[PDB]
Amino acid sequence: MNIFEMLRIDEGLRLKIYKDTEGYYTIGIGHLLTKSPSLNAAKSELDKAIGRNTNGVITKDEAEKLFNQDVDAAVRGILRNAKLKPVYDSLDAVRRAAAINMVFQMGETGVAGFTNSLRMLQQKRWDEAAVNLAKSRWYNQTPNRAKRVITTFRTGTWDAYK
Ligand SMILES: Fc1cccc(F)c1CBr
């Protein structure tokens with residue numbers, strides 16, 4: 001296990017434009033294309049991302065390339081966020097992957113309400129943090145995935161992904 005294998009499990013792999021859990025156009029390994037309801041707009045974003053006329057379909061190599069970029073950008077964003085960086089740096093590598101998972105899914109805006117969870121995580125109050133994290137739209141809308149991520153934070157192990 002590592003962040004790549006973890007997110008590949010949670011996001012899956014689809015080579016044609018599909019809608020994610022929120023109804024947004026997406027491709028590959030959870031690569032959000034746009035929040036616009038326009039499929040043409042999504043197709044435009046895809047072509048721009050890949051660098052060719054894709055007509056809504058990409059290869060596995062192309063999917064993995066975008067994925068690698070997306071993971072890189074996610075973790076780098078964490079380090080550039082004054083609130084997230086100190087919590088991230090306090091974590092071990094397994095829990096760091098759980099952190100990146102959340103940011104991949106929700107973005108930095110999506111985790112701005114997690115102030116109290118973040119404090120509990122930095123404090124290493126793992127059970128309390130796990131309880132706090134579940135008190136969320138995130139948990140309610142994607143419970144199976146959230147439970148996996150939360151278990152990773154609670155235990156510092158990959159048990160939820162084995
Ligand atoms: F603990 C962290 C550190 C950085 C990002 C993040 F989503 C988390 C889980 Br609310």
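Determined via X-ray crystallography, 1.8 Å.
Just so you know, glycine gets a Cβ as well, placed from its N, Cα and C.
Reduced to three states, the DSSP call for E11 (mutagenesis position) is helix. The active site, proton donor/acceptor annotation in Swiss-Prot covers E11 (among others) and rests on experimental evidence.
Under the heading active site, proton donor/acceptor, Swiss-Prot lists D20 (among others), citing experimental evidence as support. Residue density at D20 (mutagenesis position): 16 other Cβ atoms are found within 10 A of its Cβ, drawing on all protein chains shown.
DSSP assigns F104 (substrate binding site) to a helix in the three-state reduction. Marked as substrate binding site by Swiss-Prot: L32, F104, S117, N132.
Spatially close to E11 (mutagenesis position) yet at least six residues away along the chain are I29, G30, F104, judged by Cβ distances under 8 angstroms. Experimental mutagenesis at this site is recorded by Swiss-Prot as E11 to Q, annotated: Complete loss of activity.
Here the residue is the original one, but Swiss-Prot notes a mutagenesis experiment at this spot, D20 to C: Nearly no effet on specific enzymatic activity. When secondary structure is read from DSSP and collapsed to three states, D20 (mutagenesis position) falls in the coil class.
While the structure shown retains the original residue, Swiss-Prot records the mutagenesis experiment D20 to A, N, S or T with this note: Complete loss of enzymatic activity.
Looking at Swiss-Prot, you'll find the mutagenesis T26 to H noted as follows: Facilitates transglycosylation more effectively than hydrolysis; covalently bound substrate. All protein chains included, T26 (mutagenesis position) registers 21 other Cβ atoms within 10 Å of its own Cβ.
The Cβ neighbour count for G30 (mutagenesis position), using a 10 Å radius over every protein chain in view, is 21. Quoting Swiss-Prot on the mutagenesis of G30 to A: Almost complete loss of enzymatic activity.
For the published mutagenesis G30 to F, Swiss-Prot gives the following note: Almost complete loss of enzymatic activity. The enzyme is destabilized by 1.5 kcal/mol. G30 (mutagenesis position) falls outside any helix or strand according to DSSP and counts as coil.
DSSP assigns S117 (mutagenesis position) to a helical segment in the three-state reduction. Within the same chain, the residues at least 6 positions away from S117 (mutagenesis position) whose Cβ sits under 8 Å from its Cβ are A129, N132, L133, listed in sequence order. Swiss-Prot gives this note for the published mutagenesis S117 to I: 500-fold decrease in enzymatic activity.
The note that Swiss-Prot attaches to the published mutagenesis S117 to F is: 10-fold decrease in enzymatic activity.
Per Swiss-Prot, mutagenesis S117 to V is noted as: 50-fold decrease in enzymatic activity.
Under its mutagenesis annotations, Swiss-Prot gives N132 to I the following note: 5-fold decrease in enzymatic activity. All protein chains included, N132 (mutagenesis position) registers 19 other Cβ atoms within 10 Å of its own Cβ.
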Between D20 (mutagenesis position) and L32 (substrate binding site), how far is it from one CA atom to the other, in Å?
8
Rounded Cα separation (Å) that holds between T26 (mutagenesis position) and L32 (substrate binding site):
4
Whole number in angstrom, please: the longest C-alpha to C-alpha distance across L32, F104, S117, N132 for substrate.
27
Of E11, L32, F104, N132, listed as recorded positions, which ones have a Cβ less than 6 Å away from ligand 1?
none
Neighbour count (Cβ, 10 Å) for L32 (substrate binding site):
18
